[PDB]
Amino acid sequence: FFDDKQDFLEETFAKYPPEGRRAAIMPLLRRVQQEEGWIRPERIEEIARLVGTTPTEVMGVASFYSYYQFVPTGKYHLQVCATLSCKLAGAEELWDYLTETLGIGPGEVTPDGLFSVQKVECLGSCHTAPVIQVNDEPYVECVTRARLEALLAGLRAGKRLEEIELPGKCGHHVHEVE
Amino acid sequence: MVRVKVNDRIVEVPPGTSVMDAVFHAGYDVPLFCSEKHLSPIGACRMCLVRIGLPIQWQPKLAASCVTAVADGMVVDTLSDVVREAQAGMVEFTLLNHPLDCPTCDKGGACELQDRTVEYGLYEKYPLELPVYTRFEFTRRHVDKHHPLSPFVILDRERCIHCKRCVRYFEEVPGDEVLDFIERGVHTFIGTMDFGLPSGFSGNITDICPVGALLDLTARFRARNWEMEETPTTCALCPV
Amino acid sequence: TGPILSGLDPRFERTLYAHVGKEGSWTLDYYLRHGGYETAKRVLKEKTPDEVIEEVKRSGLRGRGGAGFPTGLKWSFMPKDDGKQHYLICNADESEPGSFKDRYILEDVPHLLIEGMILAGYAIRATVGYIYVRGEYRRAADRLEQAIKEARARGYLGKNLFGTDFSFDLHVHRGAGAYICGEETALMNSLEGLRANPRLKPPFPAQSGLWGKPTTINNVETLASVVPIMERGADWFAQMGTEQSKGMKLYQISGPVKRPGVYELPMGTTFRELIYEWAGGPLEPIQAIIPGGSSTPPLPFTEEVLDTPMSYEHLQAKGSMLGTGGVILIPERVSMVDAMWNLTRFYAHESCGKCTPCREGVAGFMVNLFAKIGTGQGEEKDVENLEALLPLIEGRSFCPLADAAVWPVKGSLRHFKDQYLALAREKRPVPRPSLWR
Amino acid sequence: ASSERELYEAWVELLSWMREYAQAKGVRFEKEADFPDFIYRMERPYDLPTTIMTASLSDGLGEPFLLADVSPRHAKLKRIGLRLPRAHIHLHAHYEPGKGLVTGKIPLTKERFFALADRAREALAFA
Ligand SMILES: Cc1cc2nc3c(=O)[nH]c(=O)nc-3n(C[C@H](O)[C@H](O)[C@H](O)COP(=O)(O)O)c2cc1C
Ligand code: SF4
Ligand code: SF4
Ligand code: SF4
Ligand code: FES
Ligand code: FES
């Protein structure tokens, strides 16, 4: 996987001391994740060999965080924040509706092949709750039913999120509720 | 040397001593799961908890005697009602998810968990009160069981109490990190992506594991710990 | 007015969030045209590291990560000369609920933080710094990398800064979404490439940190606040807040309120002022408030509470604490049982597992008690059990995560044990009204 | 309530599904643990249809890629749980009357379980 990009390896390992190469496991894992959708044992062995430690160590590291997926995920892995604020904004009913409509569990993916679901803790934007993240992108905030369904249909028709029309206004650091 | 007092007794003790070792050097006792001889103590089981005074100036919270250094003229309390109550509670937390295998467990009579349980647990609360053994009435952790990690070692991830002994050893003493935890929270379990167990010293984790998680495949289901006759001798396979 | 800043007095100067929101605020040219880097440029050649440490010690700047340790005396613990390389660590992992203040600093005004880190690194003789950001903030990370690229291009991060014999450079490190990685000793492991389990503290990070080097870790808000301090007075900074809570603070609020969000306000503003004047007043009747972060104990919605100044002392003497200033209002429409339900399930998800007490008791026991209660299965026996469980976890863990889990439930019982016993004795699930549109 | 009986029946049903997938795909299935309330029951009666509490699907190397468990006969908050090791993936199935076995609100069909197991095999299985 990293055979292709040795310049990226040099760039990331140069960020860390020569004896601290094992630091680079994080950026290497993150590149594999964001590029292929999920982390394979081969990716973990390669990270280990490049970074100078054991595949067991690298697997222990990788399996420590929630972001790292070890099973295939759909083109859009909906990470739904369920923490207290977002629940007080209805994250419960949001997750219930999404999961029941799509018919998917957190581990599996829609038969369409582009929709996976997952719960996540505080995304650090509570004033604009409820919150959802799509696989790398700045949160789709102020999640109402209409905003959710519009994002859903837009992604269903292949429109790139960065250019999708989103009803309603989302405050930057403060937001007026009416 | 450093002057310590354990609950009624006075001890001379070298400066770099652990509070736990000062305790046992005074002849007292305290639960012990995470720490091990020749291994780095790190407070994980939180079993070695004692009281410390350094003036009457008692510390606010209990000191982990395994990772607490000793200071000159320090008081250590292992008999306080609160100390024994906390010991029993930690024992209960450790027993929370255990698989109920004692009779069929190859760890048999010599299980540190069993013994520290019967030593320190079920503190005397105050009559002929009818007491309860377990308060936890929910589903226990159920994970992979009796998994051969190698031709010599079997792994019961349910019996693991998530101390650090085996991974700590693997990192420190042989220098072969061929065992580590995978997930976190209560989902933590021991695994490896180096499956053969390459290290030529893997079998010691079987002796170290305070529970029946890591057991000896070459001697599995042969006899119970007390039943065996022990012949202490020396190995003549090589000149060490 | 008699000189003390405790609110909307007109002599307060917006410094930190001033350029936040303005388009193109992340351009180095914007930062310069508004006077950026002047403070670093002056201090690096004029003041010594001991002097910039004493300046913050005089400012009385306490840790903005939620602890509150005085950063001046904190820097006074560094070796201050050893020959070893030191590292300066920026903690951009903002994972506690109700706290969203550092996000927009990173997204819109990165060069302020960069200047503050240059100042702190000069203070602590750290020639390199790492900024460990959580893997959920990608816009902030892009803006930070871009700003660092800009500073490296135009010479603000270089071999020698501004002719003086000091050297400085920063490197970004993205995380992967684990709350425990915010604990400063687990963050070091996470970056180094281990599992993010905390280290043994008896060896302190001031004398042994990242790769053994004498590293110092500071909050993003702290480092950003270093720049105004050095720019226009330490007394100008100390002109805000109570006798023990000096300077300004970025308060943030969320919940059923008219306009939640971030407000850069002096220390001591009342809950009444914050919720009504700024947040526009609630939208529903509130049963309780969680002032500091998620970990802070909820206090009832009372007049004597709303009139209490948010500070490190007035909340202390009121039983709660001011951790991050992130207020969350809990209305009567949602059960406290359900609130602490979600709180304990989140803390159970985010435990690392090293401690048997935290791992097992929280992730198996406490969450299951709340489940039984709020699913219409609980008993008064269960409420008493849950009541007695907390002291066995609170006192003794390797890292305070266990305490941050038990304390909110502690205060929730102390103020609403009635609710728990009610839901138990009626075998009633928590109320489930429709909250989202 | 009386949901327990049909819960253990559907538990036996899910075990049958696991055995069938194992035989079809030629992958190892394992009965991991039996009921302590059946082992240590000496004279005490046992009304449950089966005595098996835990099972798993292990790859050629024996490391599991799919784990399934049921709550004991005497525990509170009875459920059935599924887990993908190394994937931080956990599922909690209940039984709703008339509908059937459901993960939350989403019906848990044999086809759903087969798709989940196939994905788990292809991703997690080392050999
Ligand atoms: C379990 C745990 C998690 C924490 N997570 C964070 C965090 O995510 N972000 C943060 O700024 N502080 C966090 N803290 C508090 C840190 O100690 C704080 O960032 C650090 O002390 C910075 O010091 P300062 O405020 O003086 O700059 C956490 C503390 C604990 C115990
Ligand atoms: S590990 Fe110890 S306590 Fe557990 S089943 Fe075996 S003998 Fe019993
Ligand atoms: S397998 Fe044994 S030695 Fe290893 S962590 Fe678990 S209880 Fe400790
Ligand atoms: S208190 Fe919990 S999160 Fe903290 S070190 Fe212990 S087990 Fe890990
Ligand atoms: S609670 Fe969901 S963003 Fe903080
Ligand atoms: S014995 Fe000290 S904590 Fe394990």
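The numbering of chain B matches Swiss-Prot: 1-55, 73-143, 148-261, in order.
Any Cβ shown, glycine's included, is placed from N, Cα and C.
Among the features that Swiss-Prot reports, [2Fe-2S] cluster binding site is placed at B:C34, B:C45, B:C48, B:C83, with the record citing experimental evidence. For B:99-138, the entry in Swiss-Prot reads domain '4Fe-4S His(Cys)3-ligated-type', with the evidence type sequence analysis. If you look up Swiss-Prot, you'll see B:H115, B:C119, B:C122, B:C128 marked as [4Fe-4S] cluster 1 binding site. What Swiss-Prot lists as [4Fe-4S] cluster 2 binding site is B:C181, B:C184, B:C187, B:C230, and the listing cites experimental evidence. Experimental mutagenesis is annotated in Swiss-Prot for B:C256 to A, with the remark: Decreases amount and stability of iron-sulfur center 4. Here the residue is the original one, but Swiss-Prot notes a mutagenesis experiment at this spot, B:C259 to A: Decreases amount and stability of iron-sulfur center 4.
Feature annotations (Swiss-Prot) mapped to structure.
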residue	record	DSSP (3 states)
B:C34	[2Fe-2S] cluster binding site	coil
B:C83	[2Fe-2S] cluster binding site	coil
B:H115	[4Fe-4S] cluster 1 binding site	coil
B:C122	[4Fe-4S] cluster 1 binding site	coil
B:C184	[4Fe-4S] cluster 2 binding site	coil
B:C230	[4Fe-4S] cluster 2 binding site	coil
B:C256	mutagenesis position	coil
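Taking the C-alpha positions, the distance from B:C184 ([4Fe-4S] cluster 2 binding site) to B:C34 ([2Fe-2S] cluster binding site) comes to 5 Å.
Of the listed binding-site residues B:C45, B:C83, the Cβ environment within 10 Å is emptiest of other Cβ atoms at B:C83. Excluding the listed site residues B:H115, B:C119, B:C122, B:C128, the same chain places B:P116, B:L117, B:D118, B:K124, B:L130, B:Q131, B:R180, B:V232, B:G233 with Cβ atoms within 8 Å of the centre of the [4Fe-4S] cluster 1 site Cβ atoms. The separation of B:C181 ([4Fe-4S] cluster 2 binding site) from B:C119 ([4Fe-4S] cluster 1 binding site), Cα to Cα, is 14 Å. For the pair B:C187 ([4Fe-4S] cluster 2 binding site) and B:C34 ([2Fe-2S] cluster binding site), the C-alpha distance works out to 10 angstrom. With a cut-off of under 6 Å between the Cβ and any atom of ligand 3, the recorded positions B:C34, B:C45, B:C187, B:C256 reduce to B:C187.
Between the recorded positions B:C122, B:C187, B:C259, the minimum number of other C-beta atoms within 10 Å of a residue's C-beta occurs at B:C259. If you measure from the Cα atom of B:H115 ([4Fe-4S] cluster 1 binding site) to that of B:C48 ([2Fe-2S] cluster binding site), you get 20 Å. Using a Cβ-Cβ cut-off of under 8 Å to chain C, the recorded positions B:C45, B:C48, B:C230, B:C256 reduce to B:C45. Cα spacing between B:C48 ([2Fe-2S] cluster binding site) and B:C230 ([4Fe-4S] cluster 2 binding site): 17 Å, rounded to the nearest whole number. B:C48 ([2Fe-2S] cluster binding site) carries neither a helix nor a strand DSSP state and counts as coil. The Cα atom of B:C122 ([4Fe-4S] cluster 1 binding site) lies nearest to that of B:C230, taking the recorded positions B:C34, B:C230, B:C256 as the candidates. Neighbour counts were taken as the number of other C-beta atoms within 10 angstroms of each residue's C-beta; across the binding-site residues B:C34, B:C119, B:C181, B:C184, B:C230, the minimum falls on B:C119. Other residues of the chain with a Cβ within 8 Å of the Cβ centroid of B:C34, B:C45, B:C48, B:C83, the [2Fe-2S] cluster site, are B:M20, B:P31, B:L32, B:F33, B:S35, B:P41, B:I42, B:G43, B:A44, B:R46, B:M47, B:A81, B:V84, B:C184. The residues near the [4Fe-4S] cluster 2 site, meaning same-chain residues not in B:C181, B:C184, B:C187, B:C230 whose C-beta sits within 8 angstroms of the mean position of the site's C-beta atoms, are B:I182, B:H183, B:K185, B:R186, B:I211, B:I226, B:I229, B:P231, B:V232, B:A234, B:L235, in sequence order.
Of the listed recorded positions, namely B:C48, B:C128, B:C256, the sparsest CB environment within 10 A is found at B:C256.
B:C45, B:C48, B:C83 are the binding-site residues among B:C45, B:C48, B:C83, B:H115 whose C-beta comes within less than 6 Å of an atom of ligand 6, given in sequence order. B:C128 ([4Fe-4S] cluster 1 binding site) carries neither a helix nor a strand DSSP state and counts as coil. With a CB cut-off of under 6 A applied against ligand 2, the recorded positions B:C45, B:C48, B:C122, B:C259 are reduced to B:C122.
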